[PDB]
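Report on one structure; see the data block that follows.
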There are 2 protein chains.
Amino acid sequence: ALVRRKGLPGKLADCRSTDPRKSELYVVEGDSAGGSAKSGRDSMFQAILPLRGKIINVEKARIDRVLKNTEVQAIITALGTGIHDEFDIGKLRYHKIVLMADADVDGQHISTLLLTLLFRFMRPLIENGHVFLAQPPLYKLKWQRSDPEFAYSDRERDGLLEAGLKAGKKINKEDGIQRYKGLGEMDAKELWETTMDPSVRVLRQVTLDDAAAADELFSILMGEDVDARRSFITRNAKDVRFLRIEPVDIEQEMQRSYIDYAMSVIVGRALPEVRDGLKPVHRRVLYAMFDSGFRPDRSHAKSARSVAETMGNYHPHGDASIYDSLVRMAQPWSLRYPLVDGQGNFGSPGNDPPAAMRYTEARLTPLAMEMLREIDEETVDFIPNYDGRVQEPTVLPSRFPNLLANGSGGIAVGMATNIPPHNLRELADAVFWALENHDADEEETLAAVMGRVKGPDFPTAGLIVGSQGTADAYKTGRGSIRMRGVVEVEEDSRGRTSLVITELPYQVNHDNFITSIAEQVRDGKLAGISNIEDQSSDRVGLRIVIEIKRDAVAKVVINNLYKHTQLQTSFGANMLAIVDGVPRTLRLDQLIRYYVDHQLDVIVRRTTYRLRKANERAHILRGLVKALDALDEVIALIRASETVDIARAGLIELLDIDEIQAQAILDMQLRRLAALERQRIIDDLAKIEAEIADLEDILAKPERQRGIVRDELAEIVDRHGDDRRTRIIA
Amino acid sequence: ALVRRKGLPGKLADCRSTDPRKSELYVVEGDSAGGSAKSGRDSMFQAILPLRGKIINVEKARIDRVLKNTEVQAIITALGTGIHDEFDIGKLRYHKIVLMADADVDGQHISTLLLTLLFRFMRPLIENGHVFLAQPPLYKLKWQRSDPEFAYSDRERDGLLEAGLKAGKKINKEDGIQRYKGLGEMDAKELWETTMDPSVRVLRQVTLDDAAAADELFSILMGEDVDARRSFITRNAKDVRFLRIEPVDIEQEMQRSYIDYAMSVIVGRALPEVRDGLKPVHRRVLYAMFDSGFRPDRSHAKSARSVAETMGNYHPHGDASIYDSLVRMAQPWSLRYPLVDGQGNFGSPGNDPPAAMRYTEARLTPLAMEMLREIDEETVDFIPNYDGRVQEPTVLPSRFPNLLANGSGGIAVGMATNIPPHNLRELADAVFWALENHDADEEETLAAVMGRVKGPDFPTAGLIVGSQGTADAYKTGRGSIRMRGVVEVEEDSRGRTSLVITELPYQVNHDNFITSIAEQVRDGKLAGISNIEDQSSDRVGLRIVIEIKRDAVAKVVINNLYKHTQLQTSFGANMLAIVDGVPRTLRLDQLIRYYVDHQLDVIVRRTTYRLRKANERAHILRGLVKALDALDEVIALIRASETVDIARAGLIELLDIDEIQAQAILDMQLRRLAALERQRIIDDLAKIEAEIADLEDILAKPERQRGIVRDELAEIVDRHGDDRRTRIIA
DNA sequence: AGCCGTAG
DNA sequence: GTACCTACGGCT
DNA sequence: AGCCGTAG
DNA sequence: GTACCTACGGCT
Ligand SMILES: *[C][O@@](*)(*)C1(*)(*)(*)=[C@@](*)(*)[C@@](*)(*)=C2(*)(*)(*)N(*)(*)=[C@@](*)(*)[C@@](*)(*)=C(*)(*)(*)(C(*)(*)([O])[C@](*)(*)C3(*)(*)(*)[C@](*)(*)[C](*)C(*)(*)([N@](*)(*)[C@@](*)(*)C4(*)(*)(*)=[C@@](*)(*)C(*)(*)(*)(F*)=C(*)(*)(Br*)C(*)(*)(F*)=[C@@]4(*)*)[C](*)[C@@]3(*)*)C2(*)(*)(*)=[N@@]1(*)*
């Protein structure tokens, strides 16, 4: 018998029962889900404690930081047991602690973080079987005239769909299945009937078989040893798809949930695809904008519309992250070749953030259209979106080599990518060589491409010092590239010397840079500086003026700035990309080859598509010419026919043509019987037959395929290619 | 010479100049605009202080609230002069204080609030001519291949457009001209070139002619006397559109800006239109959803998409307010007849808020479709949206009497509306009478309608005590309607008496209600209560159980609850609506009549539209029959014709038909020459001619018009009408 | 501990 | 992932 | 000093 | 209108 809420957490919706043995606590992902849960629960014995998203990983955090965490405090207070040596099982307020997170890999992650907290801070709760996982449904199958059905697995969804269709139930396979990605999507009634009703619900009870084994696993998964974690996930993620209260071992739960999360982050969030150089968020935003018709030929659209359309139809995630991605693809200091044309305040290279998406407007850039060129000609694979309503492309055609041109930065689980941007003309040269020397071996190709791709070309210009770092990156996929800002020495009328900083290394925050100098001068770490002034403007660009003391040597001050500030920084190149669904550290030659392979695939697919469409068209045109030759009998037959169907059958017989051709004749407008229009049909047939011949020739001759790739890339480079900004010095 | 920051406001971007005479401070609406301004300014002399939206009205505000206001503190600190008796002009940091707010009525409002602050707290700044208003452009004309042009007036926009077109410049008919609603829409360069460059900018200098007159005006506009303000706006809003440094008198500026804001809020934000009962936000959301195809026949769409589409194409305001409006129209406890069908967490009648719009899904209700019925048949007026890209309806057809059915609540400037919801069947009865007794005078109509509309019918059910309040509201437009919750007396197994509260008055927050009782028991204001328990569930609804002491009398406790809690509350009826663009307090008879008038208008317009379309169709069909009669000559002519154009001209001559008919013949598919298809054209002509006759008869006979209105409303009531929830007791 | 870039 | 601040009016 | 609903 | 909290990794 323990007191209930009428100094416990404010956000906690407690139960009426004082008996811990009858009382249940649902720890719920966010306040949205918390609301549904609170409204749907039996308040007699079900308590609801909503959290603020990703709770602190207590494995990595100092105990002081963990105890200061508001979410951790709330959990400890709610449970009432205390922690570690002060842990008292007798004071437990709820004998069933139910973790209820969203039916997504992030939810799984939050579960893993919570289980880590309970294991490290309150182990006896797991030992004594007080910790449960709720199993909310993944899918709601909406039938016409029949009650909706709930599926808790992809397999179950497919099974129930097939069973319902066999039973004569009508769904709508497009919008028929709703995929719950967040508990906030379920109403209180649905949540109760599926997840919270003791009569219906399924709870997975967390068990602890081997404390020592569990201890080791938690260290690997949640600890600071990145290498151990990376190795754990590589060896096990291979075969994890094979590994009412249902018992589940904590070790197995942690392994499954964490590996699911890790692989999701790696293969489908944080890292670029080698062929188009796009993270999934980027691809979805650009395709959504394309499908919405936000093309360079039309007027800028409110950023909000693009974000909303993307979010609603694809990327089933937060609006902030989608908007941020969109903003970054619009920033000319972030991307060497922006993919979004922004109108309004898209932020500063300093600490000024972008305006709200309600104020900003955006559309695709001409270059972005080259990423999406002929996407409607089966040039790439399409898959069903998260819920299966619409189709989305797996990769973009990417007629421009975006991965190397724009680079990619990303933090995955147990790994990161950091690919620098490059000059389009240099990359094109490399591609042209690879096309011409298709049969060159790896060594020859590497040598050739390294000779043409001189190094990173950052949007912020500046200097690259030395070639070693670049060479290492190109040969191994890893390298330290030294970047330097540009300093000009100016002497004033009275005889004083000033350093003018005009260019900063890539990803250096202008404001933080200035503040850092000021701090260093204050601290006495930078000497010989009398005055520092920001004279930067829209009209003149970056102009930071550092006045040197009369006794100070300019060169000495410059060297100290290189040593003690981001005026000189190193770009840690890690050329990691997804290749055939696998993360790979790649050499420069490999990256070029994978791009070339993709472009060849695109041309073959485009040509195959066009050939099929040409044949379909030619088929119709042949039918029309037959009709035109027997025009009088055709018209007479149609007029004599009682029904369209009789006419159709009569035409098939009269002209020895198929259903498709007969229909096309029936669909011919009277305007087409004009002399010129008749001639046009004849001419169109001749032209299409010529096209068919050409398309067949392209398919037959790989040299023509390579030629097409070369010519079309050359066109893009002619129109969109630009001068190198970054200067390379010895 | 004053110090510049390298204890001043964090968000302030100060200037380099220490000379107040050369230094300028731009006080900017929000951080978005602040960013653009900061990036575009000349940092030598131009300081930027961004604010957090609507700064506190110091005229109304308690000194405690004023002193706590972070924005007010920031301004005082920035200027450095102090306030009132401690005001020191010599310490002024910037001799030019430039107010830069968004080119919208809200921006005008913020200006008025800032001018109120300066007048009350720092008057000498206005006296000495230190206060200026920035004048940004209204329009950006986007040319292809040519630099954009900026217009500061509608006349200037039109002039520049015509000049550019004469000069051979190409614009874009589909969003060539952008209407700036927010400074965040302008990039740094645009803002500088238009608004901040001393060489180009226009500043309006605020002057103070008569301190006493100004003092009185500020009291009227910004003070607590609502009646004085209401009277000021009614008399003056009539003729306010008639009343490089340009001087502007503070009195004139305040009057113009405040009246503009007030009228915008009154006529186009806070109050319903009498004909459809919709505030503009409601109309725009429902129409946006309609135009997007989010109909009851299709699958729920993510709330975000609806909000974004609404925001982007119409309602040029914050996403939070749009979403909140959408959520409220989905809440069955908020609306007697919900217009939005929500899926997911749309909040609770208590303190649980709705889930984020990224989780919730929404579509129109069947009843909402009755609001929008035949909107595509010129049944209502359309006007250009805020920027003129798209057309939007002024009012909805509203085939259901939404204003009275759903009610309306809103706070305008110097006024408010509070119309209670009513029973659809009762309202329909009233409408039917008004239709039948079209010529009845006001007195007769009032008597008749009051007899049929028994009183408010709240979504929360409960009780209405007495008829007086209802009668007053119906006769005057103002009334106090007493609402009461429902209490059941239950006796438990041990012999104790409990009060079970099952229904609460309209707009009573369930959680606050419970908390209020607990507080009153604690305070000793409620005696005889032993225990209070919330036994409410999704399955059983509202069930608050109050256990009474053995010595306590149930009836006494109930009466005390009615006295000291919202168990009994009064609905303050204020039946205020926009009639022909004017806010009007209306009687019940007037409200019914205005609705009936609207429905008659709709039927006449629909019939007129259908007649026109019928005639157009008949015209084509007549042409086709002529062609069918001379089929051989028609086909022969077309075949003999070199071009379609020659054929068209030949047909006009051969058949004595017009261009439209000739084209229709040319567009006829060969399938239509089948016997049945030919007959169908003949039959279609006969049918359409019958339709034309009927439509003409409807236009001729107002009795048929009233009949149509009656019948169609009756159909809606049959399908969507429901039982009275609210019980009326003596 | 604090910087980046998609996530809660 | 979450939580306050304000203008407006009319009751408490 | 605080409730409500479209606005910053 | 605005401002923090966190996971993830790899440099500082
Ligand atoms: C901003 O600031 C801030 C501060 C603090 C806080 N806290 C809590 C919460 C919050 C929030 O609210 C913020 C914001 C709001 C809004 C959101 N969203 C927006 C949007 C969305 C979507 F979906 C769309 Br389509 C749009 F358009 C918009 C964000 C966040 C805060 N805050």
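Heads up, residue numbers simply count up from 1 along the chain you see.
Heads up, header says this was done by X-ray crystallography, 2.8 Å.
Just so you know, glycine gets a Cβ as well, placed from its N, Cα and C.
Annotated in Swiss-Prot:
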type     : residues                             : note
MUTAGEN  : A:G318 to C (Swiss-Prot position 88) : Confers fluoroquinolone resistance, IC(50) is 3- to 43-fold higher than wild-type, in strains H37Ra and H37Rv
MUTAGEN  : A:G318 to A (Swiss-Prot position 88) : Confers fluoroquinolone resistance, IC(50) is 2- to 26-fold higher than wild-type
MUTAGEN  : A:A320 to S (Swiss-Prot position 90) : Increased susceptibility to fluoroquinolones (makes sequence more like E.coli), supercoiling, relaxation, decatenation activities still inhibited by MfpA
VARIANT  : A:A320 to V (Swiss-Prot position 90) : Confers ciprofloxacin resistance, in clinical isolate
VARIANT  : A:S321 to P (Swiss-Prot position 91) : Confers ciprofloxacin resistance, in clinical isolate
VARIANT  : A:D324 to A (Swiss-Prot position 94) : Confers ciprofloxacin resistance, in clinical isolate
MUTAGEN  : A:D324 to H (Swiss-Prot position 94) : Confers ofloxacin resistance
ACT_SITE : A:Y359                               : active site, O-(5'-phospho-DNA)-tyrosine intermediate
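Structure with Swiss-Prot features highlighted.
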residue : record                                                : DSSP class
A:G318  : mutagenesis position                                  : coil
A:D324  : variant position                                      : helix
A:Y359  : active site, O-(5'-phospho-DNA)-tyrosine intermediate : coil
Among A:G318, A:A320, A:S321, A:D324, A:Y359 [recorded positions], residue with fewest other Cβ within 10 Å: A:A320
Subset of recorded positions A:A320, A:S321, A:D324 within reach of chain B (CB-CB under 8 A): none
Pairwise CA distance, A:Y359 (active site, O-(5'-phospho-DNA)-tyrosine intermediate) versus A:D324 (variant position), rounded so that it is a whole Å: 14
Unmodelled stretch of 6 residues - C-alpha distance in Å from A:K6 to A:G7: 11
Chain break of 14 residues - Cα distance A:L243 to A:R244 (Å, rounded to integer): 22
Between A:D324 (variant position) and A:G318 (mutagenesis position): CA-CA distance (Å): 10
